[PDB]
There are 2 protein chains.
Amino acid sequence: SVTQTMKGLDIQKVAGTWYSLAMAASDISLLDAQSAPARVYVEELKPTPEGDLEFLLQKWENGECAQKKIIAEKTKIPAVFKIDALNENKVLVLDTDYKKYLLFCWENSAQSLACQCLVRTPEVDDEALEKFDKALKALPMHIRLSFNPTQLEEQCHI
Amino acid sequence: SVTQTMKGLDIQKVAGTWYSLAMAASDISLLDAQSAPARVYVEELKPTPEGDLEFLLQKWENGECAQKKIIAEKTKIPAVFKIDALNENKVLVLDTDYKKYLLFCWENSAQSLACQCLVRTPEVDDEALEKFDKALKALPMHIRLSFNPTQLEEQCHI
């Protein structure tokens, strides 16, 4: 279970452009295939005035790169959002400095977990990846992926 | 380029049973799919009297788990073997204690690299994984997988 949250998170300040630099998951099958369920690439975070968090995503499905929009609804805890879908899915914000990196996890209630290291630019931020790997020491992850700057500038990181 | 080799390697002492606990590679496509080219599971190392290193492997191909035998031929350096195939492929032994763990990499001469953490038993050896992650700090890896003890006891780690 993810216990790591961002104290004093200001959700309006995570708005805008992000790159999915690194991804990790509890199960190999969540990230292995181009089309695996957690292989989702962030384009934009769009907080609402009410304080919900909209994700603009890309996903490989039916041999191509589709736009997806997910709304994660606010809870009583600022760093935790709930995705209305068939299953009880939580989004947790682990850590961010707003200007360079943001760490988040998706988790279900069976237990499945997928986390990402987001960065503001198409660059390999070794300090952000250090914070990401420190966070995942606490988590039972079995696959980890990372992308180069060329991939980061392509649709679905091809 | 892998510069890390086992000083004073005794190849006859790596004989016998091994488990592919963890795998990492330079390119996501080498390890992502059940059938990806570097997704090969070690069963046995069989040194020859002449000092060549035979690998007994499992590989997922055509929706099933096949036996494969590879011979890596000795070179003038004890920790480096050459696989006779269409391409110039090297096997490097990075580190081993013979009794618990062995770290090795396959590399080509384009550059592609795939490494594994082998262990003698179907257990998660955190100290072996620490040595594996230390070795990979020197290498440009973009995917990392690890297996649980249940998977380690199944054909092709299903």
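What you see of chain B is 18-127, 131-178, where the numbers are those given in Swiss-Prot.
According to its header, this structure was worked out by X-ray crystallography, 1.8 Å.
Just so you know, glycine gets a Cβ as well, placed from its N, Cα and C.
Taken verbatim from Swiss-Prot:
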- B:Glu61 to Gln: In variant D (VARIANT)
- B:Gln75 to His: In variant C; found only in the Jersey breed (VARIANT)
- B:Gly80 to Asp: In variant A (VARIANT)
- B:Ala134 to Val: In variant A (VARIANT)
Query raised in the report: What is the number of other Cβ atoms found within 10 Å of the Cβ of B:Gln75 (variant position)?
Result: 18
Query raised in the report: Which whole number of Å separates the Cα atoms at either end of the 3-residue gap, B:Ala127 and B:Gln131?
Result: 4
Query raised in the report: Whole-number Å distance between the CA of B:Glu61 (variant position) and the CA of B:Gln75 (variant position)?
Result: 10
Query raised in the report: Of B:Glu61, B:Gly80, B:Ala134, the variant positions given in the record, which has the fewest other CB atoms within 10 A of its CB?
Result: B:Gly80
Report summary line: What DSSP gives for B:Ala134 (variant position), in three states, is strand
